[PDB]
Amino acid sequence: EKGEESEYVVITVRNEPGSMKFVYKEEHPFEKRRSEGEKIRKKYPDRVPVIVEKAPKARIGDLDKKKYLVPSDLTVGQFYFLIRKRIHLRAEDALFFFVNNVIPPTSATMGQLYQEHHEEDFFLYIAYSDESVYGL
Amino acid sequence: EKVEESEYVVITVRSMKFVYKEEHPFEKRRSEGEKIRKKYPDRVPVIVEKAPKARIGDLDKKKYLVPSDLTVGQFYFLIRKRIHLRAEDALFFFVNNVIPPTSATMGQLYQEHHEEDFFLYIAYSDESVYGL
Amino acid sequence: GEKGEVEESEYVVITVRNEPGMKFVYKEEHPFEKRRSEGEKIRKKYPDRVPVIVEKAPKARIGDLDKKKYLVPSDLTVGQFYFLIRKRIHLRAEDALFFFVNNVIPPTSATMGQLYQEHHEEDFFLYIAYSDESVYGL
């Protein structure tokens, strides 16, 4: 694009989670996930179970383990720190979380995100990706 | 700077004029902003310029057409890499001299802060505080 | 960590450590009435600045600050304050630094004036604890 007939620098989102399918949901039937989510939420009412998987086609390192049991008051920012270290990202490498394809505030708590976004199996689902954008 | 006469550690922050507004009169900007917003309703036009005397690299271009859902944090990453910042180096946006949330979207900022020419105006800077 | 009872893959269990939860040395060093007089005086002298006590969460694996009393612009963000502290205590980009107000991490884009308006104590000081990631997992 160019217009004021100067060109725009066009920025475009790439390899967003969008409506990604989690391997966890493919691998385990609903009743098994729901029973597990119910039981871990009863066992630890002040913690939330979270599935973390990579956005398809994200140009980013693999995550060894996908199932997290997190204090409800833990911030997104603190969870970023732990996940970056599990992936062994360089400080200069981008990492963004998406819940339902929306990047959450770093000061949000995992409990706030869970209360708003947990699925019917009582898990919170987080996709991670790189910057997921180009054009500059 | 010393009742409780111990000295304070004093921090000091270090009026933005956009070259885009000096290059193009209001009527020309407004006509363009109107036209790009009609053509691409799920995109917003954004003027990005460097705070004067930020000791940070310049961008070649100031006019950006961005997805409404693009985050501040995503835009940060593209600029940091383009001007070769180290991970340790600071970069912030200022919209009406206020640093937005890194999770805020361009569409959210544009809805709240677009000027009457239908452009969102962003200044980028370093930490924009004096060294201690 | 622990196997799920039903979906038997292990959880990575995340645990907080060395959170503020905490007694400020500034409140030990100066009685209430002395702190209040000082806070009153500095707020009258500099209406567009706020006085802030910054102290390290006990056992945080992070450098101490030489000084605890800060006089900051009301418009200064948490993020701008982080940049200056990282430089002071020689933190690498990959090293964590978080603030806690009343044991809650504030938005990085929050201003010190916003935090002060909401959280200043009755001595007219805003109290900030700083820590490392304050979490581990396995």
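Each position is counted from 1, following the chain as shown.
If you're wondering, the header gives X-ray crystallography, 1.8 Å.
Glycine too: its Cβ is placed from the backbone N, Cα and C atoms.
Where Swiss-Prot documents A:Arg86 to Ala (Swiss-Prot position 67) as a mutagenesis experiment, the accompanying text is: No effect on interaction with TECPR2. Cβ contacts within 10 Å of A:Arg86 (mutagenesis position), excluding its own Cβ and spanning all protein chains shown: 17.
According to Swiss-Prot, the mutagenesis experiment A:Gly135 to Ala (Swiss-Prot position 116) carries the following note: Impairs localization at the autophagosomal membrane. Secondary structure at A:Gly135 (mutagenesis position), as computed by DSSP, is coil.
Gap of 2 unmodelled residues flanked by A:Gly3 and A:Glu4; Cα separation 5 Å. In the three-state DSSP reading, A:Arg86 (mutagenesis position) counts as helix. Within its own chain, A:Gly135 (mutagenesis position) has A:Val9, A:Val10, A:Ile11, A:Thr12 as residues 6 or more apart in sequence whose C-beta sits under 8 angstroms from its own.
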